[PDB]
There are 2 protein chains.
Amino acid sequence: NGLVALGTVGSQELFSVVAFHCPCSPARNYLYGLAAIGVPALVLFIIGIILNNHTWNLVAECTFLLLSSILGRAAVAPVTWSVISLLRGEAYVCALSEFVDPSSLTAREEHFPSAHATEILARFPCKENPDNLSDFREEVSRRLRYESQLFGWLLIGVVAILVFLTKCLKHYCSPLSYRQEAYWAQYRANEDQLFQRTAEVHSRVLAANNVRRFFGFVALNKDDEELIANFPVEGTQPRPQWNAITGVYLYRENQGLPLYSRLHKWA
Amino acid sequence: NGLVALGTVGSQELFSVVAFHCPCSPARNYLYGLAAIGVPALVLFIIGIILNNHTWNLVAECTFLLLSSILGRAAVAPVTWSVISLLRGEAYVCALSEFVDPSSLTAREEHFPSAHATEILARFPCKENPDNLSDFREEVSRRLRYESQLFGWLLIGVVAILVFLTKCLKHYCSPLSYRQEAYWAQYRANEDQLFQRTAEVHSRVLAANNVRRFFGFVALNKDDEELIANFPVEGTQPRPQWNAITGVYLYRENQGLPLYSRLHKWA
């Protein structure tokens, strides 16, 4: 579970690492903000989609309980980046500074430099402004930062409410109890780990047999020596068996005794 | 003739003497300029009208050759003040600074402080303006000074042309020659001076007679002693004679011999 938190720490570090330079300009601020805050979010979303074997299971089968799980396991990375970027400021103020109405803002009482200043307005984040505009721009700076931080806090709140609702609904609308669901999760984890390790060992001993068949002898460590001494092997399982293993498994009950996975259904 | 030049020197001195303070303000500049440049002109015009005995002669009679002469002898004082005030600057620029179009003027290229600056425009002559407006206001200052000096030079030119035309017309449309007109002018001057002095002396001796009749003797200097010893007196002329003297005299000719004044017509 801590992998997502490590990824979030890395996301914050990369935020403070790579670069940022607000291109004070009439109409490019909009696009630059949108891209520089969304493209890394999209990349993190893709990364989250990739390393979730549920999607490969699903596409191998080719449902709403699957999409919820996968998108929830994925979207934790883009959200903790969007929030960190909003709360940081200096990325919302860079994109929504041109759109400020120069009529409605109070300061050291002067109307405004002109009716020509829309390219002068959007130049504030680059801190380049005359002394009068210097004392003037703090207002719009603080206002935009205010809007950014408010959106950020509301985003955090909505994400929290959504997570709580998701949990309270998944527990309410599931056929099992919750303790048995914990047992089921432990079983899935243990089965996956044991299957991975056994597959590796079986494959290694098969390869050793193949090589020995060629040279006449195989060179091994003490460990692999034990691995061949204990476990023999003659040939893998047929393709239909592999095909039967893979797939999505919804909880099915044999008579009186439940099954917890497709490999279990292979009893 | 030099009295007008002495009055002009005094006018320039009083211009540089009394005061001037351009009331930088939206709409009072107009009125202040108009008054502070016209009221002294009107006063000088009245003064010129007063000390020209031709007007008293005329009203005593109660004609275009009289009005031309009087208004010409008068208007020399207001014109030499209007011209000195225009050429001086800092009195036209004070009144016609609000009316400058803020759109049509080129400088260090900025549009203009705002569309609120019409009370900021008319504040330039008071030299109170921010640094940007400092480098900006020189343009309107020089432009208004340009307009003032141009109007001044054109006024001088028109006055000169008018004087030349007046002379060339009065000599062309007069019954006499010009040398005899010079003789006539000398005669008017001499007659006025001699009449003034004789009137004074005759009056003084009459008063001396009156006083002596009262006390029994009159105390006098040596000069007045001679004045009574030489010239006797018994009584003034009747009122009809005084009435016959005064009045306007147009050149009338007795048979073969010209008359040059009403007192001369009293031959």
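Chain B residue numbers are taken from Swiss-Prot; in order, the displayed residues are 25-86, 99-303.
Cβ coordinates are placed from backbone N, Cα and C, and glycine is handled just like the others.
Among the mutagenesis experiments that Swiss-Prot reports, B:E37 to R is described with the note: Reduces the inhibition by ruthenium red. Around the Cβ of B:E37 (mutagenesis position), 10 further Cβ atoms fall within 10 Å across all displayed protein chains.
Summarising the environment of B:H238 (mutagenesis position), the number of other Cβ atoms within 10 Å of its Cβ, over all protein chains shown, is 14. Under its mutagenesis entries, Swiss-Prot includes B:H238 to A with the note: Decreases intrasubunit interactions.
Experimental mutagenesis is annotated in Swiss-Prot for B:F251 to A, with the remark: Decreases intrasubunit interactions. B:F251 (mutagenesis position) has a Cβ environment of 8 other Cβ atoms inside 10 Å.
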Cα separation, B:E37 (mutagenesis position) to B:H238 (mutagenesis position) (Å, whole number):
42
